[PDB]
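First the structure, in the form of C-alpha cells, and then the observations on it.
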Amino acid sequence: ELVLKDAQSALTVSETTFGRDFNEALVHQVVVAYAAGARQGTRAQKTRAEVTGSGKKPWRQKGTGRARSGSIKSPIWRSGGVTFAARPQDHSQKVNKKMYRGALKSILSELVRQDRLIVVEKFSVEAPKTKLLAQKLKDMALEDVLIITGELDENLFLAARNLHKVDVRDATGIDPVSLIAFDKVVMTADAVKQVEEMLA
Amino acid sequence: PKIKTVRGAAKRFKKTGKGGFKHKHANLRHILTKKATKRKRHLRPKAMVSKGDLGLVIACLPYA
Amino acid sequence: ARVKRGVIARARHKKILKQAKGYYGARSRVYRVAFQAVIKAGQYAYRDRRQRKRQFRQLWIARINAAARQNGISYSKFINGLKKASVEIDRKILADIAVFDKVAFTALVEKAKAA
Amino acid sequence: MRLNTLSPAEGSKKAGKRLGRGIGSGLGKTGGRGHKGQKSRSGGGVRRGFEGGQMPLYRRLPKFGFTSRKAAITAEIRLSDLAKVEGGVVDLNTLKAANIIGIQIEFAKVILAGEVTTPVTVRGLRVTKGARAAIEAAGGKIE
RNA sequence: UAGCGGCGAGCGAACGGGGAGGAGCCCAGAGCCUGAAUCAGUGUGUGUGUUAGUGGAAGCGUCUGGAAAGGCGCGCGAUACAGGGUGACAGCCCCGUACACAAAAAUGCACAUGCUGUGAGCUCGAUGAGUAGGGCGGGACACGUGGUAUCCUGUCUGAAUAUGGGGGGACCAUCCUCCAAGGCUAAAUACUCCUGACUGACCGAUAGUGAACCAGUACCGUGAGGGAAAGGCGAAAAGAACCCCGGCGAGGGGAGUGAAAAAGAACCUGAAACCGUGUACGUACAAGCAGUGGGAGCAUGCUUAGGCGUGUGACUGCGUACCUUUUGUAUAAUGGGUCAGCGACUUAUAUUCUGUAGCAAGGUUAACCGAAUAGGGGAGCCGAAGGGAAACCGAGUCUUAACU
Ligand SMILES: [Mg+2]
Ligand SMILES: [Mg+2]
Ligand SMILES: [Mg+2]
Ligand SMILES: [Mg+2]
Ligand SMILES: [Mg+2]
Ligand SMILES: [Mg+2]
Ligand SMILES: [Mg+2]
Ligand SMILES: [Mg+2]
Ligand SMILES: [Mg+2]
Ligand SMILES: [Mg+2]
Ligand SMILES: [Mg+2]
Ligand SMILES: [Mg+2]
Ligand SMILES: [Mg+2]
Ligand SMILES: [Mg+2]
Ligand SMILES: [Mg+2]
Ligand SMILES: [Mg+2]
Ligand SMILES: [Mg+2]
Ligand SMILES: [Mg+2]
Ligand SMILES: [Mg+2]
Ligand SMILES: [Mg+2]
Ligand SMILES: [Mg+2]
Ligand SMILES: [Mg+2]
Ligand SMILES: [Mg+2]
Ligand SMILES: [Mg+2]
Ligand SMILES: [Mg+2]
Ligand SMILES: [Mg+2]
Ligand SMILES: [Mg+2]
Ligand SMILES: [Mg+2]
Ligand SMILES: [Mg+2]
Ligand SMILES: [Mg+2]
Ligand SMILES: [Mg+2]
Ligand SMILES: [Mg+2]
Ligand SMILES: [Mg+2]
Ligand SMILES: [Mg+2]
Ligand SMILES: [Mg+2]
Ligand SMILES: [Mg+2]
Ligand SMILES: [Mg+2]
Ligand SMILES: [Mg+2]
Ligand SMILES: [Mg+2]
Ligand SMILES: [Mg+2]
Ligand SMILES: [Mg+2]
Ligand SMILES: [Mg+2]
Ligand SMILES: [Mg+2]
Ligand SMILES: [Mg+2]
Ligand SMILES: [Mg+2]
Ligand SMILES: [Mg+2]
Ligand SMILES: [Mg+2]
Ligand SMILES: [Mg+2]
Ligand SMILES: [Mg+2]
Ligand SMILES: [Mg+2]
Ligand SMILES: [Mg+2]
Ligand SMILES: [Mg+2]
Ligand SMILES: [Mg+2]
Ligand SMILES: [Mg+2]
Ligand SMILES: [Mg+2]
Ligand SMILES: [Mg+2]
Ligand SMILES: [Mg+2]
Ligand SMILES: [Mg+2]
Ligand SMILES: [Mg+2]
Ligand SMILES: [Mg+2]
Ligand SMILES: [Mg+2]
Ligand SMILES: [Mg+2]
Ligand SMILES: [Mg+2]
Ligand SMILES: [Mg+2]
Ligand SMILES: [Mg+2]
Ligand SMILES: [Mg+2]
Ligand SMILES: [Mg+2]
Ligand SMILES: [Mg+2]
Ligand SMILES: [Mg+2]
Ligand SMILES: [Mg+2]
Ligand SMILES: [Mg+2]
Ligand SMILES: [Mg+2]
Ligand SMILES: [Mg+2]
Ligand SMILES: [Mg+2]
Ligand SMILES: [Mg+2]
Ligand SMILES: [Mg+2]
Ligand SMILES: [Mg+2]
Ligand SMILES: [Mg+2]
Ligand SMILES: [Mg+2]
Ligand SMILES: [Mg+2]
Ligand SMILES: [Mg+2]
Ligand SMILES: [Mg+2]
Ligand SMILES: [Mg+2]
Ligand SMILES: [Mg+2]
Ligand SMILES: [Mg+2]
Ligand SMILES: [Mg+2]
Ligand SMILES: [Mg+2]
Ligand SMILES: [Mg+2]
Ligand SMILES: [Mg+2]
Ligand SMILES: [Mg+2]
Ligand SMILES: [Mg+2]
Ligand SMILES: [Mg+2]
Ligand SMILES: [Mg+2]
Ligand SMILES: [Mg+2]
Ligand SMILES: [Mg+2]
Ligand SMILES: [Mg+2]
Ligand SMILES: [Mg+2]
Ligand SMILES: [Mg+2]
Ligand SMILES: [Mg+2]
Ligand SMILES: [Mg+2]
Ligand SMILES: [Mg+2]
Ligand SMILES: [Mg+2]
Ligand SMILES: [Mg+2]
Ligand SMILES: [Mg+2]
Ligand SMILES: [Mg+2]
Ligand SMILES: [Mg+2]
Ligand SMILES: [Mg+2]
Ligand SMILES: [Mg+2]
Ligand SMILES: [Mg+2]
Ligand SMILES: [Mg+2]
Ligand SMILES: [Mg+2]
Ligand SMILES: [Mg+2]
Ligand SMILES: [Mg+2]
Ligand SMILES: [Mg+2]
Ligand SMILES: [Mg+2]
Ligand SMILES: [Mg+2]
Ligand SMILES: [Mg+2]
Ligand SMILES: [Mg+2]
Ligand SMILES: [Mg+2]
Ligand SMILES: [Mg+2]
Ligand SMILES: [Mg+2]
Ligand SMILES: [Mg+2]
Ligand SMILES: [Mg+2]
Ligand SMILES: [Mg+2]
Ligand SMILES: [Mg+2]
Ligand SMILES: [Mg+2]
Ligand SMILES: [Mg+2]
Ligand SMILES: [Mg+2]
Ligand SMILES: [Mg+2]
Ligand SMILES: [Mg+2]
Ligand SMILES: [Mg+2]
Ligand SMILES: [Mg+2]
Ligand SMILES: [Mg+2]
Ligand SMILES: [Mg+2]
Ligand SMILES: [Mg+2]
Ligand SMILES: [Mg+2]
Ligand SMILES: [Mg+2]
Ligand SMILES: [Mg+2]
Ligand SMILES: [Mg+2]
Ligand SMILES: [Mg+2]
Ligand SMILES: [Mg+2]
Ligand SMILES: [Mg+2]
Ligand SMILES: [Mg+2]
Ligand SMILES: [Mg+2]
Ligand SMILES: [Mg+2]
Ligand SMILES: [Mg+2]
Ligand SMILES: [Mg+2]
Ligand SMILES: [Mg+2]
Ligand SMILES: [Mg+2]
Ligand SMILES: [Mg+2]
Ligand SMILES: [Mg+2]
Ligand SMILES: [Mg+2]
Ligand SMILES: [Mg+2]
Ligand SMILES: [Mg+2]
Ligand SMILES: [Mg+2]
Ligand SMILES: [Mg+2]
Ligand SMILES: [Mg+2]
Ligand SMILES: [Mg+2]
Ligand SMILES: [Mg+2]
Ligand SMILES: [Mg+2]
Ligand SMILES: [Mg+2]
Ligand SMILES: [Mg+2]
Ligand SMILES: [Mg+2]
Ligand SMILES: [Mg+2]
Ligand SMILES: [Mg+2]
Ligand SMILES: [Mg+2]
Ligand SMILES: [Mg+2]
Ligand SMILES: [Mg+2]
Ligand SMILES: [Mg+2]
Ligand SMILES: [Mg+2]
Ligand SMILES: [Mg+2]
Ligand SMILES: [Mg+2]
Ligand SMILES: [Mg+2]
Ligand SMILES: [Mg+2]
Ligand SMILES: [Mg+2]
Ligand SMILES: [Mg+2]
Ligand SMILES: [Mg+2]
Ligand SMILES: [Mg+2]
Ligand SMILES: [Mg+2]
Ligand SMILES: [Mg+2]
Ligand SMILES: [Mg+2]
Ligand SMILES: [Mg+2]
Ligand SMILES: [Mg+2]
Ligand SMILES: [Mg+2]
Ligand SMILES: [Mg+2]
Ligand SMILES: [Mg+2]
Ligand SMILES: [Mg+2]
Ligand SMILES: [Mg+2]
Ligand SMILES: [Mg+2]
Ligand SMILES: [Mg+2]
Ligand SMILES: [Mg+2]
Ligand SMILES: [Mg+2]
Ligand SMILES: [Mg+2]
Ligand SMILES: [Mg+2]
Ligand SMILES: [Mg+2]
Ligand SMILES: [Mg+2]
Ligand SMILES: [Mg+2]
Ligand SMILES: [Mg+2]
Ligand SMILES: [Mg+2]
Ligand SMILES: [Mg+2]
Ligand SMILES: [Mg+2]
Ligand SMILES: [Mg+2]
Ligand SMILES: [Mg+2]
Ligand SMILES: [Mg+2]
Ligand SMILES: [Mg+2]
Ligand SMILES: [Mg+2]
Ligand SMILES: [Mg+2]
Ligand SMILES: [Mg+2]
Ligand SMILES: [Mg+2]
Ligand SMILES: [Mg+2]
Ligand SMILES: [Mg+2]
Ligand SMILES: [Mg+2]
Ligand SMILES: [Mg+2]
Ligand SMILES: [Mg+2]
Ligand SMILES: [Mg+2]
Ligand SMILES: [Mg+2]
Ligand SMILES: [Mg+2]
Ligand SMILES: [Mg+2]
Ligand SMILES: [Mg+2]
Ligand SMILES: [Mg+2]
Ligand SMILES: [Mg+2]
Ligand SMILES: [Mg+2]
Ligand SMILES: [Mg+2]
Ligand SMILES: [Mg+2]
Ligand SMILES: [Mg+2]
Ligand SMILES: [Mg+2]
Ligand SMILES: [Mg+2]
Ligand SMILES: [Mg+2]
Ligand SMILES: [Mg+2]
Ligand SMILES: [Mg+2]
C-alpha cells in the first residue's frame, strides 16, 4: 500500500491503522495530555502560616484610629502572605490506552494523506559521523525529520545528536507530539512492521 | 480524602432499584395501645422518601 | 505564572483621564474623582440626546408662534389651519422659513386662513 | 496537522466562573452568594442533614434491619456470562479463574439473564428455576 | 464496607488480594571428634571510585553602526549546535561541551587471602513462675464495658508446666491451629543542617528567603524576643585636565571623554500624584455635585475665494458625587486626602450532575515492572437484576393462612 523511493515495493500495511478519518478532538486531547505530562510543576509560594514573623498583633483591636490588624503576615499586608500559595503539584493527566492508540492511529494515518510519511528500506549511516548523515539527507531532500528505526543503530544515533532538526527515535518509542511536530517522518520497513503490531 | 457516609442515615434508608429510598415509618415503637389498629397496620410496611426531603438523603449517603 | 498589572492598569486609568480632559480641579487630574465625572457625563449625555429633541421643538414652536402673531394669527389656530389644508411641513422648517423668508411665510398664514 | 492547527471539539471547554471581577462579569461583588447570612461567609454553610435545628429526617425516622454476613459472600451469576470458563464445566474454582465472581464467594447462583448456546454442566452450584429450563434447553445437565 | 458512636458530631478494621523487598538464627547442655562453615581482625590484592587535572575539532569578505556575533554572499568541524562570555543575536574569537585521558598522597569500596583470635557435625536431653489465668481500677485495640473476645498492666491473688498449655471475638463442647512466660537479625521504609551536578508552563527587587546590598545588620525591648529599609553610570572610568561666578564652599557655565553627559556618580528607562515658567482664550452684579444639550465671539490648523478641525466657553434648558447598607440615602448614615505598586472563590483527593472524546454489555486498570508520557500487570472497581430485616427465592419477589 505504501510505495518506496528506491524499490517501488508493495508493502501491504493494515487498513484501520494507516487509513482512518482524522479525529481532531482525540488527537488534540492526547497531545494536550502528553504536553501536560511534560510538566514537572515545581514551585511554591508561602502562606501566612509559612512566612517568617510573629503571631503578635502589632497594635490592639480598638483605641487607636487605625484598621484592625491581626498579623504582620496577612496577605493584604506588604512582605507577607500570598493568599492562595501554590504547592508543588503533578499536572500529568490520565489518557485511556484506546484513546492514546486511537490518536496515534489518527495522526499516523493523516501523514499518509499529507505525504509527510516517507517509508523506506534499510536506513543507516556508514560510520558514527554527522557530516555523512547531513550529506545523505541532501539527496533525500529532507531537513526537519523524525527518523524512526526498529533496529536502533548507535552509529546512526550518535550521528544525529548534534543535528537539531533531525531526531532518531526507536520504533517502540514513537510519540503523539513528535509525529506531529517534525515536517517529515522517515520510517524503516522493520519499524513500520513493529509500529503496525504495536498499534494493532 | 474520601467522603464519609452519615452512618445514622445509612442505618435508616435503603436504595431501591429506580433511585429512591425505602424507610421505616415513625410512630411504631411505644405507646401502641391507644393507637388504633388501622394506623399500626398502615405504619408496618416500608415507605418511599418524598421528593422534598430526597436531596437531604442523597447528600448524606453518597455511596448507595 | 505571576501577572504584574502596572502596564494594563495605567492604560485603563489614562483612557478615562483622557475623557475627563477639560474638567475642573481633581475631576481632570485624579482617576478616582474623574471616573465618576466621566460616568455622570455619559448619563447626562444619554439623557440630553432625549432633551435636545424636546428643546428644539419648543424653540421652533416659539419662533413659529412669534412669526404667526406678526401676521395676526396664533400658533394653535395656525397649525390647525395648516392641518386642515393637509400641509405636511414640520416645525423645524416653518421656524427656518419664519426667520429667513417672511414674504414666503406670509403665504402659509394665508393658506391657514382658508381653513 | 501542525502543533498549532489542532483545536478541541466545540462545547468541550467552558472557561469557568471567575467570581469578583466587576459588574460586566455578571457574578462580581458577592460572587453569586447574595447579601450576608451564614452561607455568604467564608467557610460558611451548614453541615449535611441539618434542617435549622429541627430534628433531621435521618433521626426522626426509626432505624431498621441488620447487615447479613452471608449476603456479603454470595454472588448472583449472570447466565449471559456462563459459557466463558472451561468448555462446559463451572464448579467454583474454575469460575473464579474467569473473573466473573469475587475470590471470597463460596455460595453463588445462576439467574435468568438471557442467552445461552453451548451445553454447560453446572456442578456444585445453586441454579434458578428459569435458568434450569434454559441451561437444559441449550443442552447441559445440572449437577 | 463490618463495626464503634449523647448510635449525635464523628472515628473506622481484619480476613482476602496485587506489589516493593525477601533470611535467618542464637541461647536456659551431655558423645565421639577437634577450630573447621559462620562474625572480625588485620594486612596485602585487584576494582575502584572521591579529593588536583591534560588534550580537545573548523571563518572569511562586504554592508549598517560607537561597536557585528547583525544583514548579505560564499565556506568548513560536528561521537562537540549543553551553556556562557565577548562593545547588538557567535558551531567555527575566547571559556566550555562531546569525547579521550589523568593521582605523589589520603581515603570510601568489591574479591584472593598469612591469621593474636571463634566451633563446624550428628548427637543426648532441655525447652524461660510470682508466670498464664482470675478479682478490683485504669489503658491500648476501629471497638466509648457494651452480650466484649484480644493484649498490657497500678493493686490483690494464682495454675498446668507437652499425659501440658495458647488460640479460633460472651460462653461451652467437639475439630483445627500454634507453643507464651529470653535474646539477636540486612533489604524494601522516613528524613536532608549539609556536599555536588542538573532541571523548571517557579520569582525577578512592594516579587523571591526576613535578608540579591557587610541582615538576623541598623533600630526597638530589662529580657525572652521582635526586626527593617536599601539593586542596575558606561562597551571601556575614558569618573570631566583647564578656564569662569562663588566662601582657594556648595552649586553651576564652559571645555573635554563617550555613540550619547537632560549616561556626570542624588548616574538605564524615568509614569502618576504633586509643584512650576511661558504662549491662546475665558475670568472682578454673580449663587449650588461644577457637568451636560444648545451657542455668539475670540485664538490658532487647514484646505480658501464654502467653511471644516482645534483650544477656549459669554449667555442659556436640564442636572443633589461614588461605594456600602437598606422599606428607603443628595442625605446631616458607612468608607475613601491623592497617586503609584500589592490586595479576596484557590489547591489536593473523593463524589453526583452537564458538555465533550474514546470504546461499548461492556468499560476500565491501581500500586508496581519498565527508563519508561511505550508495553505489561485487570488485583480490583463499575455496569449489565432485583425483592426481602434475613435465611431464601429470583423476571419475579415481598407481604400474608392466601392474596381480585
Ligand atoms: Mg506560625
Ligand atoms: Mg498567636
Ligand atoms: Mg500569646
Ligand atoms: Mg477613627
Ligand atoms: Mg483619618
Ligand atoms: Mg522584607
Ligand atoms: Mg513574601
Ligand atoms: Mg499577597
Ligand atoms: Mg494538578
Ligand atoms: Mg486538574
Ligand atoms: Mg497518569
Ligand atoms: Mg499505562
Ligand atoms: Mg523547524
Ligand atoms: Mg524513550
Ligand atoms: Mg418495636
Ligand atoms: Mg387512630
Ligand atoms: Mg381498632
Ligand atoms: Mg382501640
Ligand atoms: Mg463502593
Ligand atoms: Mg513573570
Ligand atoms: Mg496596580
Ligand atoms: Mg498611570
Ligand atoms: Mg502604549
Ligand atoms: Mg479601573
Ligand atoms: Mg499618562
Ligand atoms: Mg470643553
Ligand atoms: Mg471648560
Ligand atoms: Mg492625571
Ligand atoms: Mg493632567
Ligand atoms: Mg421632534
Ligand atoms: Mg468554544
Ligand atoms: Mg466563554
Ligand atoms: Mg484556558
Ligand atoms: Mg479551574
Ligand atoms: Mg477566581
Ligand atoms: Mg452570569
Ligand atoms: Mg446579576
Ligand atoms: Mg448561587
Ligand atoms: Mg456585603
Ligand atoms: Mg439580611
Ligand atoms: Mg443568604
Ligand atoms: Mg475563615
Ligand atoms: Mg466553617
Ligand atoms: Mg437496634
Ligand atoms: Mg476479580
Ligand atoms: Mg460484580
Ligand atoms: Mg437482563
Ligand atoms: Mg462494593
Ligand atoms: Mg460488637
Ligand atoms: Mg448514652
Ligand atoms: Mg443498638
Ligand atoms: Mg474474618
Ligand atoms: Mg494478604
Ligand atoms: Mg494485607
Ligand atoms: Mg498473597
Ligand atoms: Mg524502590
Ligand atoms: Mg526481590
Ligand atoms: Mg519479587
Ligand atoms: Mg543469611
Ligand atoms: Mg542475604
Ligand atoms: Mg551469611
Ligand atoms: Mg601500598
Ligand atoms: Mg585504583
Ligand atoms: Mg584504573
Ligand atoms: Mg581511579
Ligand atoms: Mg572526578
Ligand atoms: Mg573533574
Ligand atoms: Mg576547542
Ligand atoms: Mg568572525
Ligand atoms: Mg546609513
Ligand atoms: Mg561603517
Ligand atoms: Mg562614525
Ligand atoms: Mg558576521
Ligand atoms: Mg566579522
Ligand atoms: Mg559579495
Ligand atoms: Mg545568491
Ligand atoms: Mg548558501
Ligand atoms: Mg544551539
Ligand atoms: Mg549552544
Ligand atoms: Mg547537547
Ligand atoms: Mg545595546
Ligand atoms: Mg551581550
Ligand atoms: Mg542568534
Ligand atoms: Mg556566524
Ligand atoms: Mg555561545
Ligand atoms: Mg548560525
Ligand atoms: Mg550554518
Ligand atoms: Mg570523558
Ligand atoms: Mg591514554
Ligand atoms: Mg599521570
Ligand atoms: Mg586513574
Ligand atoms: Mg599529569
Ligand atoms: Mg580512571
Ligand atoms: Mg602525576
Ligand atoms: Mg607521580
Ligand atoms: Mg599512593
Ligand atoms: Mg593507604
Ligand atoms: Mg521432647
Ligand atoms: Mg525454643
Ligand atoms: Mg522448640
Ligand atoms: Mg517457651
Ligand atoms: Mg519452673
Ligand atoms: Mg524457675
Ligand atoms: Mg494471654
Ligand atoms: Mg479466662
Ligand atoms: Mg483466656
Ligand atoms: Mg495478667
Ligand atoms: Mg467480686
Ligand atoms: Mg481488668
Ligand atoms: Mg475511644
Ligand atoms: Mg458510655
Ligand atoms: Mg478505647
Ligand atoms: Mg475500659
Ligand atoms: Mg455487663
Ligand atoms: Mg455503647
Ligand atoms: Mg451496643
Ligand atoms: Mg446490649
Ligand atoms: Mg479465648
Ligand atoms: Mg478474660
Ligand atoms: Mg491485642
Ligand atoms: Mg504478650
Ligand atoms: Mg497457693
Ligand atoms: Mg499436677
Ligand atoms: Mg518443667
Ligand atoms: Mg512437673
Ligand atoms: Mg488449649
Ligand atoms: Mg483457649
Ligand atoms: Mg481478631
Ligand atoms: Mg476431623
Ligand atoms: Mg508479657
Ligand atoms: Mg521469640
Ligand atoms: Mg540472652
Ligand atoms: Mg546479608
Ligand atoms: Mg537524598
Ligand atoms: Mg517579571
Ligand atoms: Mg519571570
Ligand atoms: Mg527593594
Ligand atoms: Mg525596579
Ligand atoms: Mg524583598
Ligand atoms: Mg523600591
Ligand atoms: Mg520577618
Ligand atoms: Mg547595612
Ligand atoms: Mg536595647
Ligand atoms: Mg514581639
Ligand atoms: Mg516585642
Ligand atoms: Mg522603602
Ligand atoms: Mg551603580
Ligand atoms: Mg555595568
Ligand atoms: Mg553588555
Ligand atoms: Mg557589562
Ligand atoms: Mg568639572
Ligand atoms: Mg572674580
Ligand atoms: Mg569662609
Ligand atoms: Mg585662600
Ligand atoms: Mg580665587
Ligand atoms: Mg557639584
Ligand atoms: Mg565645583
Ligand atoms: Mg557641574
Ligand atoms: Mg568633545
Ligand atoms: Mg566626542
Ligand atoms: Mg561624535
Ligand atoms: Mg541615534
Ligand atoms: Mg542628546
Ligand atoms: Mg558634551
Ligand atoms: Mg548636552
Ligand atoms: Mg553633546
Ligand atoms: Mg533622554
Ligand atoms: Mg540615556
Ligand atoms: Mg553638568
Ligand atoms: Mg559630583
Ligand atoms: Mg550628594
Ligand atoms: Mg544613587
Ligand atoms: Mg532622582
Ligand atoms: Mg543597557
Ligand atoms: Mg530620561
Ligand atoms: Mg523627570
Ligand atoms: Mg535617569
Ligand atoms: Mg518623560
Ligand atoms: Mg509628571
Ligand atoms: Mg499625563
Ligand atoms: Mg497637579
Ligand atoms: Mg501658580
Ligand atoms: Mg499650570
Ligand atoms: Mg503660572
Ligand atoms: Mg485675558
Ligand atoms: Mg444687581
Ligand atoms: Mg461680569
Ligand atoms: Mg458660589
Ligand atoms: Mg438661585
Ligand atoms: Mg438651583
Ligand atoms: Mg460641554
Ligand atoms: Mg456642544
Ligand atoms: Mg475667529
Ligand atoms: Mg445654565
Ligand atoms: Mg429644575
Ligand atoms: Mg447635579
Ligand atoms: Mg437626585
Ligand atoms: Mg449596616
Ligand atoms: Mg433603618
Ligand atoms: Mg454625600
Ligand atoms: Mg433621591
Ligand atoms: Mg457625618
Ligand atoms: Mg454616625
Ligand atoms: Mg455621607
Ligand atoms: Mg455599612
Ligand atoms: Mg451603621
Ligand atoms: Mg463603604
Ligand atoms: Mg472619613
Ligand atoms: Mg491603585
Ligand atoms: Mg506586596
Ligand atoms: Mg469555589
Ligand atoms: Mg448519568
Ligand atoms: Mg450525561
Ligand atoms: Mg452529549
Ligand atoms: Mg458526546
Ligand atoms: Mg455501540
Ligand atoms: Mg524502577
Ligand atoms: Mg524495554
Ligand atoms: Mg535503555
Ligand atoms: Mg520517574
Ligand atoms: Mg467489583
Ligand atoms: Mg435489560
Ligand atoms: Mg436489592
Ligand atoms: Mg440483590
Ligand atoms: Mg416464594
Ligand atoms: Mg417470609
Ligand atoms: Mg412466604
Ligand atoms: Mg406467596
Ligand atoms: Mg387459603
Ligand atoms: Mg396465590
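Note that chain A carries Swiss-Prot numbering, so the residues on display, from first to last, are 2-201.
Each Cβ is built from the backbone N, Cα and C atoms, and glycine gets one as well.
Annotated in Swiss-Prot:
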- A:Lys63 to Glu: In strain: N282; confers erythromycin resistance. Ribosomes bind erythromycin poorly and have reduced peptidyltransferase activity. 50S subunits assemble normally, even in the presence of drug, but assembly is cold-sensitive at 20 degrees Celsius (VARIANT)
- A:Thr131 to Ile: Does not regulate the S10 operon; assembles into ribosomes in vivo (MUTAGEN)
- A:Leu134 to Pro: Does not regulate the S10 operon in vivo (MUTAGEN)
- A:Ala160 to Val: Does not regulate the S10 operon; assembles into ribosomes in vivo (MUTAGEN)
- A:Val167 to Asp: Does not regulate the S10 operon in vivo (MUTAGEN)
Spatially closest candidate among A:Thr131, A:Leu134, A:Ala160, A:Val167, the listed mutagenesis positions, to A:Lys63 (variant position) (Cα to Cα): A:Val167
Rounded to the nearest Å - Cα separation of A:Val167 (mutagenesis position) and A:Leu134 (mutagenesis position): 10
Nearest-integer angstrom distance between the alpha carbons (Cα) of A:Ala160 (mutagenesis position) and A:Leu134 (mutagenesis position): 7
Secondary structure of A:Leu134 (mutagenesis position) (DSSP, helix/strand/coil): helix
For A:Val167 (mutagenesis position): DSSP state (helix, strand, coil): strand
Cβ-based isolation winner (fewest other Cβ atoms within 10 Å) among the recorded positions A:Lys63, A:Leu134, A:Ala160: A:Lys63
Three-state secondary structure, which DSSP defines for A:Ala160 (mutagenesis position): coil
Residue with minimal Cβ packing [other Cβ atoms within 10 Å] among the mutagenesis positions A:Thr131, A:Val167: A:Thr131
